[PDB]
Structure formats: C-alpha cells, structure tokens
Amino acid sequence: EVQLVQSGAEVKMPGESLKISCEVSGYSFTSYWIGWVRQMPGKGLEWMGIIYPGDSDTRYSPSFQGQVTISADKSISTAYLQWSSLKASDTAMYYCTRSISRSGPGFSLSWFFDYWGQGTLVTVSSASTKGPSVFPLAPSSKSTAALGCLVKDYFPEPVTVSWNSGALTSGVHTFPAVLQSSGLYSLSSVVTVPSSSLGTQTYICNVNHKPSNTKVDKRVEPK
Amino acid sequence: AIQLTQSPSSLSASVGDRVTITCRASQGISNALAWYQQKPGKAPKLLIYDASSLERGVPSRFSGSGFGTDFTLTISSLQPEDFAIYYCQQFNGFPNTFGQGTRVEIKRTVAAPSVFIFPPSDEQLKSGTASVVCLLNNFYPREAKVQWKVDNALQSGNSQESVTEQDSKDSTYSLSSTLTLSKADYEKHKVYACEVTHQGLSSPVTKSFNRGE
Amino acid sequence: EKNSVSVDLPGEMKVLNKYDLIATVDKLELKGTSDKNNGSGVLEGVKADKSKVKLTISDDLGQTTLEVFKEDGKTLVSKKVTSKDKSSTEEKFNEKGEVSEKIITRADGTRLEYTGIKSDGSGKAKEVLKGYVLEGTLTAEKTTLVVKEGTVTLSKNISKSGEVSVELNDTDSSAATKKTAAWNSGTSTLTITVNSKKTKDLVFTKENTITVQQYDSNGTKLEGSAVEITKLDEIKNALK
C-alpha cells in the first residue's frame, strides 16, 4: 500500500519560483526519511537532499546547498521541494524517495531508496507553451487492423495518451516525441485491433497536455 | 565525492543468458551499495540493497554480491521484461552517489516489420499542411530503412522517424516515419507510398494508397 | 544432523540439496542456504516482536555478523560484528537512523564503550580496562579520556587511526609545584617533570595497561621496577 504520489508537470520561466509536493501514504510518514533525486534529461541520477519529518532535519547535498529548499509537513503527510528562483539549467525530472538510513563509518550516515515517486517534470524555457493537435489517422485495407492518433506541434513534453479511457493496452504503442524544425514536439500513438471490430466497436484516444491544460478526445473514424 | 564506474555501457543477450554487471568504486564502501532498475519510461525501482540482500517481490533470478570496491549485479535467467537500465549507488560516504547506469537489451528472432500506412486526416488540410504516416510494427533488430515515394519520385528533407524502446512482452521494436507536406503540394500528386527495407524481409515492401480513392 | 554435523562459530553459537544448512541460537531456529559445506551462508529468522533477524557468516568462518531489523527487512536495530579473535563491535540505533551506541570489544577483554552519541558525534566515551575504568568525551577528530586529580588533568587522546597520544595540563602556577609532561610516540611513554626535575614515567602498553616508574631524587635516571596500575586512584596518586 506504500505509495508516493507527486505533483503534476510544470512550465516555468527563468527566475520564477516553484514548489512541488510529494503526497505520502501507506506507512508511518513520521518514521522514515524523505529524499529528493534529480534526473537531468536523459542523464544520470543526482541526489539533491533529504528530510526527516520527525524533527524537520534537512540534509542538503553540497551540490545544491543554497539552491533549493526542502520542507516537510507531518500534519498532512506531505513533503515539498521548493525553488527560490528557477534557472534555465534546472530542467529535469525530480523524484521523491522513501529512504532507509545506514550508519556509514564514521560520524555520519547515508540512505538508500526503496520506494520512489512517479516523477515530476520541470521544463524551464522562455518560449510559448502551445497545446497539442487533434488529427487522427484512419485504418483502411489492413492485414488485424491498425489505427491510432496523431499529436502535432505541442510544447512542452510529455503528453500522456490513453485509448478508450484506459481498458485498452494490448497493442498500444505510444511513440516518443520528435522535435520538429519548428520548436514544437510531435508524436503518434497507435493500436493494433482485430479487423472485424471496426464499426462494431468505437475507438477514442484520450490525449492530455497538462502544461498548457489542453486535453482532447477524438474518435476513429476509419474512413 | 565518491565516483562510481559501471561496466559495460550497453549490453545484448538472449532470453536465458546469465548476465552480470559490475560497479567499481573509488574507496572502501564494503557493504553500502544498492541496485536499482529503471524500466522504459518511469521510474527507478530498488532491486538489491546492502549488495547481498534481496528486496521483497524481486524475483529469485536477480542476485548481487561484492565487497570493498568491486561489486557485481547478476541476473540468473534473463527474461524479456527485465529490459531496463540498472544503476548502482554508494551510501557509505556522504553524499550518496550513483553510477552512470548500464543498458540491457534482449536478443530474439528477426521477423517481421508488419508495415502499415495512414493517409492525412483532412482536418490537417484546414491549416495548409498534411502529414503522411508509415507504421512498422513489432520487428527486430532496431535497424531499418524507410523511403517515401511520391509519383514514384522520392521526397527529401520532409521526413522524421521515431522508434519505440524494446517491448517488454516479445522484445520487439516499432517505428513511425512521418512525411510532412503542404496541402498545396499534397494535392499535386495521387500515389503516396512507403518502401520499407528491413533485415527480416526478403524484398522491399511498399504499402501505398491513391489520394482519395 | 546427518550430512550437516556442526561447527562452532565466533561467539559461542552452533551451525549445522535441491549447500543446505540449519542453525539455531537465542531460543529459535535460523535456516537458509549456503554455497559451500562448511557454514558459509546467511541465516534468516523472525522474532516474536515481528522483528527480522539476520546472521551473516563469512566464507572464512571467522566473522559472524548478527543483524536485527524491524518488520521491514531494511531498517536495522542492532548490528554486532564478531571476529574470530573476539574482536567485536556492536552498534545500536536511535530509530532516527543515527547510531546511538557503539561497543568496541578488543581481543584481550578490554572493551571500549560509547554512549549518548548526538547527531554530530559528541558522546560519552568510557574505556573498560582491567581493574579500573577510564571515562571521557568524544570529539569528531579524536577520542579524549581524562583523569583528574586536583589541578592536574591527564588526557589520553585516541586518534581515529588508532594511535595513542597523551598530554598533561596543570592549572598550577608555582615553579616548584607545576607539573609539565613529555611524550614519546615511539616508546609510548609520558614523562612528568616537576621544577626542572623529572619525577616518573607512564608507559601505555600494547596490552592496554599502564606502568609507573618513579625517577630518583636527582631526576637523572629511573629506579626500581614498574608497577602496573590496578586501581583508578593509583593514576590519581601519580598526579598529586
């Protein structure tokens, strides 16, 4: 039942402030440390800091001392990661992690992380944030028919794509986003379905782009 | 801090191969090591702590050992769902440090690309632009090639390709080639085709469709 | 039993396929699976408090590591590493994560105890010799053990590497009653001088004892034999 739920994705400009949260449940929140791990875009894992909500003891890694504020709230079972001012180089994915303490010889201790959050993406740029597209691609004269949806010209990644509002994950392929010549991403999601189901069954794709708050569902439409 | 160096960077093995990954430290961290498994997408997951003790729920095929500065993570019988990136971390000396990770791929048979094609939506042409999509589904290996016939005359620069990561069920791949053309030029042609050349083929496959027929 | 007879462990415990072994200590059985047929394997076991107990035996059969965790197998409560030569080091944790107590036990019975460890390292230091017991503090750079007799304070320092250094301070301000000291790191001797005249030598031995050798009247050479200290007041009497 141990679950670590994080906040949603964020879009910020250089200099703005931001605080992301990690809603906790499943265990004794006051007994375990709560850490924070950074993952630069497609890069390694950076540990930022940790907090013990029993006494609000913040142990900051020297690579982030005076660069980020880590707080906790025992009353609501929630930890926080707060920035004074965002810089363009702070774009990464951040995790809240439950930590297990180990007494490293000597005079100190460290931790390893057993349960992780889902991750919060912080994109920092001074460009326009545009919502995604709607266009579907239709099945016609297939082998098991195949269909899907097209998501063109959005900013910023990532966009979650579902099919039939869940309950459809057999042959669903969601392609990674490709940045076009214009500074906007584009991706597609496809499903492989039995060819005999077209008409007798309706298929809709549930796109969601919380950065621009855009969210669109569209149907195929095989013709 | 303490630098951690893993080995190797990438890796490829068939289903059943006993694969081992190493992690070398710069100091004596005798017992303080943890192993994580970041699967496609998100997110990291603890596999093995204290370099020997196995985490609950982790299958018995995962094992780990080490002492001093040389450590080794070991999968006994590789499985297709075990495709992920594996990190080692040290928690003996403040602060905690991670290794650069290790990629693990799966080897399987070849067939087949299973080409599909898709015409534009005709709602795109309300904006003067249109995108043609060619789909390749559940093939191996990752290497492939796609060409865009237009009046039996290939088109340049207007293509973009994206590949999925290795599937967790059948260890296959999938590719999407998108041809972006303007509506003013999309109607100057009738036949749009996608010539596919994959290692698993015996001859180039060409899925096509006449414009609005 | 059969095909796994027994073998004795470092710490008075016993340990006895589809190698397999079975152990038992502290009123309940611990079993696991080893790699060889000597006893080189871990032993799992559970306590009535649902606390997880783990016993790690080395491959050389000369280093047992007994660990105690909570209901989750990750958060530990105690950790006692016992070697073949009785060199033990038991730790206890304050449930915050930090080690609250560290009981270092040497081969010759002389234990070294640490209590009241704060979040930085400052804690009560107490060394248990044979016949007497020294007490002191613990700074983040050395272990300081102090013996006081009026104005004279005898400070036995212990560097983190393990070497022993000893100093002596005297708040007295009389050239005839003030006590200075001289240390020799090679010979491990502290020489007490009073009024430009040597008085006695204190040797801190590799057997973890202290010897006293009184100088003669003229302070030019030693005399007699050394007396191994058995009472704590014997250390104070030399500082009078």
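Chain C is numbered as in Swiss-Prot; shown residues: 26-41, 47-48, 52-273, in order.
Placed from the backbone N, Cα and C atoms, the Cβ positions cover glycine too.
Record features, source Swiss-Prot:
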- C:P35 to S: In strain: CA7 (VARIANT)
- C:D59 to H: In strain: 42373NY3 (VARIANT)
- C:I90 to V: In strain: CA8 (VARIANT)
- C:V114 to A: In strain: PBre (VARIANT)
- C:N127 to S: In strain: CA8 (VARIANT)
- C:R144 to K: In strain: 21343WI (VARIANT)
- C:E196 to A: In strain: CA8 and 21343WI (VARIANT)
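Feature map: Swiss-Prot annotations on the structure.
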| residue | record | DSSP class |
| --- | --- | --- |
| C:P35 | variant position | coil |
| C:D59 | variant position | coil |
| C:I90 | variant position | strand |
| C:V114 | variant position | strand |
| C:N127 | variant position | coil |
| C:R144 | variant position | strand |
| C:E196 | variant position | coil |
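A distance of 9 Å separates the Cα atom of C:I90 (variant position) from that of C:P35 (variant position). When the Cα atoms are compared, C:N127 (variant position) and C:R144 (variant position) turn out to be 21 Å apart.
Of the deposited chain, 5 residues are missing between C:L41 and C:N47, and the straight-line Cα distance between those two residues is 14 Å. With every protein chain in view, the residue among the variant positions C:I90, C:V114 whose Cβ has the most Cβ partners within 10 Å turns out to be C:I90. Spanning 3 unmodelled residues, the straight-line distance from the Cα of C:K48 to the Cα of C:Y52 measures 9 Å. Other C-beta atoms found within 10 angstroms of the C-beta of C:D59 (variant position) number 11, with every protein chain shown included. Cα separation, C:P35 (variant position) to C:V114 (variant position), rounded: 10 Å. Of all the Cβ atoms in the protein chains shown, 15 others lie within 10 Å of the Cβ of C:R144 (variant position). Ranked by Cα separation from C:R144 (variant position), the variant positions C:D59, C:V114, C:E196 are led by C:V114.
Using a 10 Å radius centred on the Cβ of C:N127 (variant position) and all shown protein chains, the other Cβ atoms total 13.
In sequence order, C:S218 make up the list of same-chain residues 6 or more apart from C:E196 (variant position) whose Cβ falls under 8 Å from its Cβ. Cβ neighbour count for C:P35 (variant position): 19 (other Cβ atoms within 10 Å of its Cβ, all protein chains included).
C:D59 (variant position) sits 16 Å from C:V114 (variant position), taking the Cα positions as reference.
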